[PDB]
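One structure below.
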Amino acid sequence: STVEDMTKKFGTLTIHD
Amino acid sequence: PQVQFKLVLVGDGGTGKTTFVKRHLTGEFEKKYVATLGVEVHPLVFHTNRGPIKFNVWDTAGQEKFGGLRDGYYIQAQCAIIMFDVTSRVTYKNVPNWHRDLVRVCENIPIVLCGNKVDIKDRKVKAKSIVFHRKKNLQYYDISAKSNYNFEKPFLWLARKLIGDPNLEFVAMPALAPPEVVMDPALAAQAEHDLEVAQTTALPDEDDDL
Amino acid sequence: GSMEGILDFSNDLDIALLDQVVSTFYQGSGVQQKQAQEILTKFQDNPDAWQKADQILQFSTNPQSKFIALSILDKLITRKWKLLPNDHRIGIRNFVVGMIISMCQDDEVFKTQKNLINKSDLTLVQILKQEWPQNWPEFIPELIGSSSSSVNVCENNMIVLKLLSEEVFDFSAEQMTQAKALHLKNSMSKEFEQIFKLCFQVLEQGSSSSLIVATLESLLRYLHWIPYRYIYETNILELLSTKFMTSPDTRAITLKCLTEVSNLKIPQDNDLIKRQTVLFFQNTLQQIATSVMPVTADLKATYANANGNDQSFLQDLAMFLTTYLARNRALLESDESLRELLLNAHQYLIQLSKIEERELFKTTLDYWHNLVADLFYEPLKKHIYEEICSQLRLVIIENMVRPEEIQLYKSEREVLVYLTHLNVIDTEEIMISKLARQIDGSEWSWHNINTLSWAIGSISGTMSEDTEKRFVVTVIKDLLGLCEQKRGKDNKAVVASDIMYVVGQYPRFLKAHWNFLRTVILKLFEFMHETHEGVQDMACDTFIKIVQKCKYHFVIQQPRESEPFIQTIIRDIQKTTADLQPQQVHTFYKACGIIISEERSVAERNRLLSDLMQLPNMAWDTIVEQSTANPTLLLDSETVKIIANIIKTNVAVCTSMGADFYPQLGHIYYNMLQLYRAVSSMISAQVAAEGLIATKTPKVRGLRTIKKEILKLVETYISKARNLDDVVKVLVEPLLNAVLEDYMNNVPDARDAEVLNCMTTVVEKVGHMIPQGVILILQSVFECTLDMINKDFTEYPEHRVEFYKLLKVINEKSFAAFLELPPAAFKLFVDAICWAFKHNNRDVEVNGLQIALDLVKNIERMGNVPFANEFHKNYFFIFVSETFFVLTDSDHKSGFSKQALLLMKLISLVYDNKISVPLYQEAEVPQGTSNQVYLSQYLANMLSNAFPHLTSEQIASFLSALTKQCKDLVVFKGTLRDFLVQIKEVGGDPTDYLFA
Amino acid sequence: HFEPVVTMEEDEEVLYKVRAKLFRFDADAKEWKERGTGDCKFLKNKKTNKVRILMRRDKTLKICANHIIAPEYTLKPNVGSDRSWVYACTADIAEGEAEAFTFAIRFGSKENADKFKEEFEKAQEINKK
Ligand SMILES: Nc1nc2c(ncn2[C@@H]2O[C@H](COP(=O)(O)OP(=O)(O)OP(=O)(O)O)[C@@H](O)[C@H]2O)c(=O)[nH]1
Ligand SMILES: [Mg+2]
Ligand code: NA
């Protein structure tokens, strides 16, 4: 689930601190 | 300044030579095509980190029947710009003719080849086709006098070759403090008349981003 | 002042006054300079000025004045030469030759007046073009003779021969007749044995470097035409590749000679020639390594430093290496003894490829392309270049350009793609480690992470799906980690954008992983609320880019999802797009339209279409109800914007849906055309109430925007419509009613050229079905547009361009419409076409000539009938003479090919007896006379009056040639080009038109 | 001890910075002409407390506007634009020597234009003292 793992990290991508 | 270099600007009629120079002199874009008769000499100064550098720009005529002292204008030129129009195939076909005539008089000078009018969507002289500069050791730039795309590049490059400094940069010319000048009634009515006419004359290119 | 004295020719020329005027031009400034310039232009353009030229060369001391005297001579020699008495010609020759000998004798003048000497040489060369070798058989012998005496004269004779070579072989095509070009080439070719001996003598013996350089300059020119034996069966290759590569004065020119040598025409089946081609390359590379710089040298630093001639030399070296290796690298690939030479040559190119110079990089990139393509296809080659290719991967990646620079980016992508196929592991390793040097900070910058993203994105689809999957996961993981590390919105925005760029470049990955695709798109939606500059545009551009590739995955029901994702998108569309600017919202809707077009179930597609158009349709209906209740509300510029934006939304969805958009068009069509009218009346009212200046106001431009977007929507639908029956029966008649009269009855400045554009499409797609409709379009737009655009070439440029597009398509699709025109309006049609010819504007000119050609064909096709008979009587010679006018006037050279084609067709009609009636009126010529004979008589007369300096013989020959050649276009063209030369001079040879 | 290895806007504060295109009116020929496109700045001298307009052309950075925001001046609309102002200027030294001009200045949006007008008037109040 290396793809599922990466998908979960993608979902928290932000431009903010 | 007294660090002045003679620049000859050559190319087919309507390629945008005069328009290009005028943009540098005043900031205006001229929309009308008033063909140059012979040559117009225009002094053009840039402020650099190595002091100011003046070009005596000999803007020559592209139309054959307005040619004047054709190659007589190139004598004692220290640099040049060859201009064509990327919307016009024939103006590129004639670039070698201009170069031939230029380097017969000016044997060893920095020359820039400029493809003008890249602002226009339907481009006729494709990028991959422009290769004439390679063997003749010309610098090449896509430019547009209209959009100002790369319009500074030709003068920055020639500045670098002529002064012999590759790190030369244009810098912000000094901005003196402007005067107060309270206005007299003696010039009010004439200024007011100009203002009247100005408000009721539409600004050009209102579809532009600025 | 007294400056204008020289223009009075009644007196002797005052040389002192001339030189003042010349000085004041070259050395002066301001008002002084401009006045002298006008005086010199007037002096020079005096046709009796050549007479007072020998006076100037002798008496004047100013080299500029002498230069200008020779310009006047030059103009006489090229134009009026053959008209002069024979003693004047010998006189001029004698004192051109004389001046050159005397200038070469004086070392002072020889050293310090090269400009004036070179000009005198060019002038001498013009005389040879006239008089050599028929009236000067001993020029070459006497030149070789006078070479022995003085080293200076010998140097100048090399400059003369160079210029002669240039004028005969390099610049003859445009400037002299075919017959005359051949004569001079055969003449040079005949005596070249003698010329070469002298050149090779000078190169082998070799005294003055200035002499040696001028000899090498001349050789470069000879290399364009001379047969290969002169290079391969003498010693000259050894000299060039060794002797002349060591000293820097000769190096520059010699390197260019070897570049041209690499291009010579050579038998490809002789081992001795193959070894010689290897040898001169081995010698050249050796001299580079030992006399200029080694293989390891940092050429990027050298080029940047820009000392002396280094930049030109490195440019020239790249040209030499690329040219030679493109042609010859195979010669170095089998022999193990040449293996080191091969890889060193390529290692120089790798180093040249690191130079910060866009145009140089392009030259090398073309070569790398040639190479890696060959390594991809050719057997047993790639192993040779493994280490070259490894270095190239890093060079390309680090200089990767944004996709916006289309030609360069495409070139970089192709090379990098080939390099990825040749070694995927290496490519991957390089990219991952570059990404690691972003994360540790050692190579971190906005520009650096951008270029890496563009590089990683470029190779999409080269790896296997399995490898790609692992690679993408690693890249995105790392980039996601990079974003988290970085502080501030500036930094995170850059990395987020690059994350989103890479994802958008890997649709195959997106297609195979729905959950991920879903997450991506939801993230883009979140970014559509970010105000930070660039972010919303990045979000929207990525969305439509992903959709363009992955649309099928939005339209089906993915497993574990309750519905197709398109349904989900449409439900939240208000919330999703709330913070976007209008034109961003439009992109969003277009993207949705792309997805909806994938659904081929008519019922479900229509439902999705209506669901997507919910907001604009509700806005629309409320605004139509409001504005039809009172036309006052359209003054309100807020309402004008809302309306324009609803129409644009419709344009956006129609753009991506084409034929499928019909139901949505139907929802708004009748009310939209009513709006068009109401808007139309509103505009006319403001112009009558405020004047022409009204058309420049924000309010009126707002209103015109509405009309234009309405015309754009209809054009867009009809251009893609599949059901042409509905277009004709439902759309076309209302559209014509709404727009044609409005156009016709507005003042010129209030007419929308977009009307013409819309009509062009309507005629294009369904013109064959609406004959009466096409008549109505002509009637409404033809005469009134023509009146706008037939006073000058500048005003109403859009109308001008759309006008000739409209007439073109009418002449293609529905010619019968022109037959209905009363004879007076048909005459304006012929006027209009001929008017297009005279344009410089390429869109108008090209259309002008096409209309002419197609009209002729249309008339031909009618056969022997009264309208075809009467068309020729009225308009044949108008077309012939108008076509001839733009061929011969020097102001329409862009149009030569089309003019030639038109003229040939016109002439072939008479030649083939395809015009039945006489082209001449009763008793103007004897009755039994053919059109053939009259055409020749008319043309003879026409050209005799237009060009009176031509002989009767010249004209008769030209027309003889032209009419016989009216079946072979390339030859016909040749004859025309010969005519264009001859009219620029006096005493052209009529026999030249017999050239075959 | 190893020896070591061997614009005239300084004194002003930036009150307002906006992206703009400046035109001048040719009197004799009824047409506008562009003078420059770039950053238009309101610079208060920290000594005199005098606010000026300073505008520089992009790339070349040549000064296309340099004059005091005089308290008398009046921003008028142009018939063809809802994102421009036109006003008379008694003395501009962009070229060098003081010269009178009828200027117009256009912005990206109506909002930018409105904000400029508000800032222009703030600066006028400051210059009256
Ligand atoms: N679209 C576009 N038009 C341009 C550009 N530069 C110049 N023009 C137009 O091209 C036309 C010709 O401009 P000129 O500068 O007079 O041409 P020229 O080379 O000086 O011609 P001669 O003086 O006869 O040699 C004018 O109408 C210009 O407005 C450009 O960058 N883009
Ligand atoms: Mg000009
Ligand atoms: Na890419």
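Chain B is numbered as in Swiss-Prot; shown residues: 7-216, in order.
Cβ atoms here come from the backbone N, Cα and C positions, even for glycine.
According to Swiss-Prot, the GTP binding site annotation covers B:18-25, B:36-42, B:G68, B:122-125, B:150-152, on the basis of experimental evidence. Residues or ranges marked as domain 'Small GTPase Ran-type' by Swiss-Prot: B:7-171. Quoted from Swiss-Prot, the note on mutagenesis experiment B:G19 to V is: Blocks DNA replication; when associated with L-69. Here Swiss-Prot describes B:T24 to N as a published mutagenesis experiment; the accompanying note says: Has low binding affinity for GTP and GDP. Decreases nuclear import of proteins and RNA. Stabilizes the interaction with RCC1. No effect on nuclear location during interphase. Loss of activity in triggering microtubule assembly at mitotic chromosomes. Swiss-Prot gives this note for the published mutagenesis B:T24 to L: Has low binding affinity for GTP and GDP. Almost completely abolishes interaction with BIRC5. Record note (Swiss-Prot) on the mutagenesis of B:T25 to A: Minor effect on the interaction with the alpha phosphate group of bound GTP. Quoted from Swiss-Prot, the note attached to the mutagenesis of B:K37 to Q states: Mimics acetylation; enhances the nuclear export of RELA/p65. Where Swiss-Prot documents B:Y39 to A as a mutagenesis experiment, the accompanying text is: Abolishes steric hindrance that traps the essential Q-69 in an unreactive position, and causes slow GTP hydrolysis in wild-type. Loss of one hydrogen bond with the gamma phosphate group of bound GTP. Under the heading of mutagenesis, Swiss-Prot lists B:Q69 to N and annotates it as follows: Unable to hydrolyze GTP. Increases binding to BIRC5 and promotes exaggerated spindle formation. Where Swiss-Prot documents B:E70 to A as a mutagenesis experiment, the accompanying text is: Strongly decreases the relase of bound GDP. Listed in Swiss-Prot is the mutagenesis experiment B:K134 to R, annotated as follows: Loss of normal mitotic chromosome segregation and formation of sister chromatid bridges.
Swiss-Prot feature annotations superimposed on the structure.
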residue	record	DSSP (3 states)
B:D18	GTP binding site	coil
B:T24	mutagenesis position	helix
B:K37	mutagenesis position	coil
B:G68	GTP binding site	coil
B:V124	GTP binding site	coil
B:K134	mutagenesis position	helix
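B:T25 (mutagenesis position) and B:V40 (GTP binding site) have their C-alpha atoms 10 Å apart, to the nearest angstrom. Listed recorded positions: B:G19, B:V40, B:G68, B:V124, B:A151. Those with a CB under 8 Å from a CB in chain C: none.
Within the same chain, residues at least 6 positions away in sequence whose Cβ sits under 8 Å from that of B:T24 (mutagenesis position) are B:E36, B:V40, B:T42, B:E46, B:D65. Nearest to B:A151 (GTP binding site) in space, judged by Cα atoms and limited to the mutagenesis positions B:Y39, B:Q69, B:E70, is B:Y39. For the binding-site residues B:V40, B:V124, B:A151, the ranking by surrounding Cβ atoms (within 10 Å, all protein chains) places B:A151 first. Annotated pair B:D18 (GTP binding site) and B:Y39 (mutagenesis position), C-alpha to C-alpha distance, rounded: 13 Å. Nearest in space to B:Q69 (mutagenesis position), taking C-alpha to C-alpha distance over the recorded positions B:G19, B:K37, B:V124, B:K134, is B:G19. Checking the recorded positions B:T21, B:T24, B:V40, B:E70 for a CB within less than 6 Å of any atom of ligand 2 leaves B:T24, listed in sequence order.
When the recorded positions B:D18, B:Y39, B:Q69, B:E70, B:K134 are checked against ligand 1, B:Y39, B:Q69 have a Cβ within less than 6 Å of one of its atoms. Comparing the recorded positions B:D18, B:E70 by how many other C-beta atoms lie within 10 angstroms of each C-beta, the top residue is B:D18. Taking a C-beta cut-off of under 8 Å and a sequence gap of six or more, B:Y39 (mutagenesis position) has these contacts in its own chain: B:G20. For B:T25 (mutagenesis position), the Cβ neighbour count at a 10 Å cut-off comes to 22, with all displayed protein chains included. Proximity to B:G68 (GTP binding site), judged by a C-alpha distance within 10 Å, picks out B:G19 from the mutagenesis positions B:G19, B:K37, B:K134. When the recorded positions B:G19, B:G68 are compared by the number of other C-beta atoms lying within 10 angstroms of their own C-beta, B:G19 comes out lowest. If you take the C-beta of B:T21 (GTP binding site) and look for same-chain residues 6 or more apart in sequence within under 8 angstroms, you find B:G68, B:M89, B:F90, B:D91, B:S94, B:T97, B:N122, B:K123. Here the CA atom of B:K37 (mutagenesis position) lies 16 Å from the CA atom of B:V124 (GTP binding site). Across the structure, B:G19 (mutagenesis position) and B:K37 (mutagenesis position) are spaced 15 Å apart at their Cα atoms.
Counting only residues at least six positions away in the same chain, no Cβ atom sits under 8 Å from the Cβ of B:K134 (mutagenesis position). B:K37 (mutagenesis position) sits 22 Å from B:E70 (mutagenesis position), taking the CA atoms of both as reference points. When Cβ neighbours within 10 Å are tallied across all protein chains shown, the highest count among the mutagenesis positions B:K37, B:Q69 belongs to B:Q69.
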